[PDB]
Amino acid sequence: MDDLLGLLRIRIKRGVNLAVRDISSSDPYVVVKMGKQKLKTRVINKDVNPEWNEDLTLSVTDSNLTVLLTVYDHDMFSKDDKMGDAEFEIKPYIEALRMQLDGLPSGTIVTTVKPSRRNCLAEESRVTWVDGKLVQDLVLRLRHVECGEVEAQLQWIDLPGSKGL
Ligand SMILES: [Ca+2]
Ligand SMILES: [Ca+2]
């Protein structure tokens, strides 16, 4: 609690045109890693366009951290094949959370992160103040695989008793 800024909600929305790692399909799930934390979504059966809509919750004590996202094909009785990976920075979002935004009109775009050679963004990622919440919408193009994107949204949970932002 004495280092905790808050909890980062990562909503893993969907995968789009993921790689085939069975015969004609895959059984994808996502593993999210940050620091010593490792979280997993459920498996979606036989769908390379899986709609996970699954909330993962990480503890954040460090605005300078990176989130790693790796997709795998679940094979019940054998090894799980890699289906690509991506990473993103949380600093822009944490920075934005620390701004004065009570008073900003809903729909206000606080920060835009551009795709670059180094990052995994498939398109510009907006940090938006909307419906009284700050969110970041991400489309991640997966590395180290022949196709696939993962769409995710960042949200924030304040934990009373913590260090806070
Ligand atoms: Ca397989
Ligand atoms: Ca499989």
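All residue numbers given for chain A refer to Swiss-Prot; the residues shown span 13-177 in order.
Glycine residues also receive a Cβ, built from the backbone N, Cα and C atoms like all the rest.
These features come from Swiss-Prot:
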BINDING   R33, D34, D85, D87, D93  Ca(2+) 1 binding site
BINDING   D34, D39, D85, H86, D87  Ca(2+) 2 binding site
MUTAGEN   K50 to A  Small reduction in the ability to bind liposomes in the absence of free Ca(2+); when associated with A-52
MUTAGEN   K52 to A  Small reduction in the ability to bind liposomes in the absence of free Ca(2+); when associated with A-50
MUTAGEN   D85 to A  Impaired Ca(2+)-dependent phospholipids binding and reduced abscisic acid (ABA) sensitivity, as well as altered membrane localization and PYR1 binding; when associated with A-87
MUTAGEN   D87 to A  Impaired Ca(2+)-dependent phospholipids binding and reduced abscisic acid (ABA) sensitivity, as well as altered membrane localization and PYR1 binding; when associated with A-85
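Locations of recorded Swiss-Prot features on the structure.
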| residue | record | Cβ within 10 Å |
| --- | --- | --- |
| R33 | Ca(2+) 1 binding site | 20 |
| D34 | Ca(2+) 1 binding site | 13 |
| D39 | Ca(2+) 2 binding site | 20 |
| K50 | mutagenesis position | 11 |
| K52 | mutagenesis position | 12 |
| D85 | mutagenesis position | 21 |
| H86 | Ca(2+) 2 binding site | 17 |
| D87 | mutagenesis position | 13 |
| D93 | Ca(2+) 1 binding site | 16 |
Close-lying recorded positions around ligand 2 among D34, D39, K52, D85, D87, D93, where CB distance stays under 6 Å: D34, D39, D85, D87
Whole-number Å value for how far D85 (mutagenesis position) lies from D39 (Ca(2+) 2 binding site) (Cα to Cα): 5
Residues among the recorded positions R33, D39, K50, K52, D87 that border ligand 1 - Cβ under 6 angstroms, in sequence order: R33, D87
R33 (Ca(2+) 1 binding site) versus recorded positions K50, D85, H86, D87 - nearest by Cα: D85
Pairwise Cα distance for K52 (mutagenesis position)/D34 (Ca(2+) 1 binding site) [Å, integer]: 20
Three-class DSSP secondary structure - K52 (mutagenesis position): strand
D87 (mutagenesis position) as reference: those recorded positions from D34, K50, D93 with C-alpha within 10 Å of it: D34, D93
DSSP-derived structure type at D34 (Ca(2+) 1 binding site), helix or strand or else coil: coil
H86 (Ca(2+) 2 binding site) to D93 (Ca(2+) 1 binding site) - Cα separation in whole Å: 7
Residue pair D34 (Ca(2+) 1 binding site), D85 (mutagenesis position) - Cα distance, angstrom, rounded: 8
